[PDB]
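Structure record follows, encoded as structure tokens.
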Amino acid sequence: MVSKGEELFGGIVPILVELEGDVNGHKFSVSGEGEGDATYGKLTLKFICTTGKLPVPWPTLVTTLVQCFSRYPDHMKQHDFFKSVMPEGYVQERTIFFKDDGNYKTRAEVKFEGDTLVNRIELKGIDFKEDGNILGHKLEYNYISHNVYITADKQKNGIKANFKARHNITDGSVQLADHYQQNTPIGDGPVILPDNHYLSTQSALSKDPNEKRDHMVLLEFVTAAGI
């Protein structure tokens, strides 16, 4: 049995991302486009800040800005919550705690609109230091790579995740971003609660040399593991 959910990701899927943000009263909007190929765990996206200069560093937004594109090994396909709820989708909520600084709280809906997988996000950041690493733009524009630890959340018919992102600071130090995540189904269909496992996640950040807007180009690979 391959499910409707799984079948929607058998080929290359167009992706749209729309984010509305407010961090310490700094409002901004981001739009993203590209495509995902779940067979290889592969995302290719370009994001634009449509309101001018982004007021936080681009690497702090990467995790917020579609885990339905992760590659689940065949022997782990019954543990893929993300595709099991498609096309109706899931709500994804996080709190992201920046060590010795503020926090993001995010709420997103991830679902199909026609053939296109959409991620609509609102982000609220509070308690940031004005000349801290985030509002002061002291984070390097590089890669990001860690494991995303997933566990079932039977009680809410969905899942939880936790992970630590460690952002390099321009002085050589590290800015920890401690993530707490919950995902729940939008619709009322079958409940696929996974065994404990993780997503091995990597992303390469780059710039389009022809682009004059504040922007980020992202190449991402994610593979499920641990079982």
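These residue numbers are counts, starting from 1, taken along the chain as shown.
Header entry for method reads X-ray crystallography, 1.5 Å.
Note that Cβ sites are derived from N, Cα and C of the backbone, with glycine treated the same way.
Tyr143 (mutagenesis position) carries neither a helix nor a strand DSSP state and counts as coil. Swiss-Prot lists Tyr143 to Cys (Swiss-Prot position 145) among its mutagenesis entries, and the accompanying note reads: In mut1.9; shifts fluorescence lifetime from 3.03 to 2.74 ns.
Record note (Swiss-Prot) on the mutagenesis of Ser145 to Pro (Swiss-Prot position 147): Increases fluorescence at warmer temperatures such as 37 degrees Celsius. For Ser145 (mutagenesis position), the same-chain residues 6+ apart in sequence whose C-beta sits under 8 angstroms from its C-beta are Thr201, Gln202, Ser203.
There are 21 other CB atoms within 10 A of the CB of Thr201 (mutagenesis position), with all protein chains counted. Swiss-Prot lists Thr201 to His, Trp or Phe (Swiss-Prot position 203) among its mutagenesis entries, and the accompanying note reads: Results in significantly red-shifted excitation and emission maxima.
What Swiss-Prot says about the mutagenesis result for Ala204 to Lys (Swiss-Prot position 206) is this: Abolishes the tendency to dimerize and leads to monomeric fluorescent proteins. In this view, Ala204 (mutagenesis position) is surrounded by 13 other Cβ atoms within 10 Å of its Cβ, with every protein chain counted. According to its DSSP assignment, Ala204 (mutagenesis position) is in a strand.
In the three-state DSSP assignment, the secondary structure recorded for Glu220 (mutagenesis position) is strand. Long-range C-beta contacts of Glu220 (mutagenesis position), restricted to its own chain and to partners at least six residues apart, with a cutoff below 8 Å, comprise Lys42, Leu43, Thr44, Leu45, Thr201, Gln202, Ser203, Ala204. Among the mutagenesis experiments that Swiss-Prot reports, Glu220 to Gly (Swiss-Prot position 222) is described with the note: Suppresses the 399 nm excitation peak, leaving only the longer wavelength peak at 475 nm.
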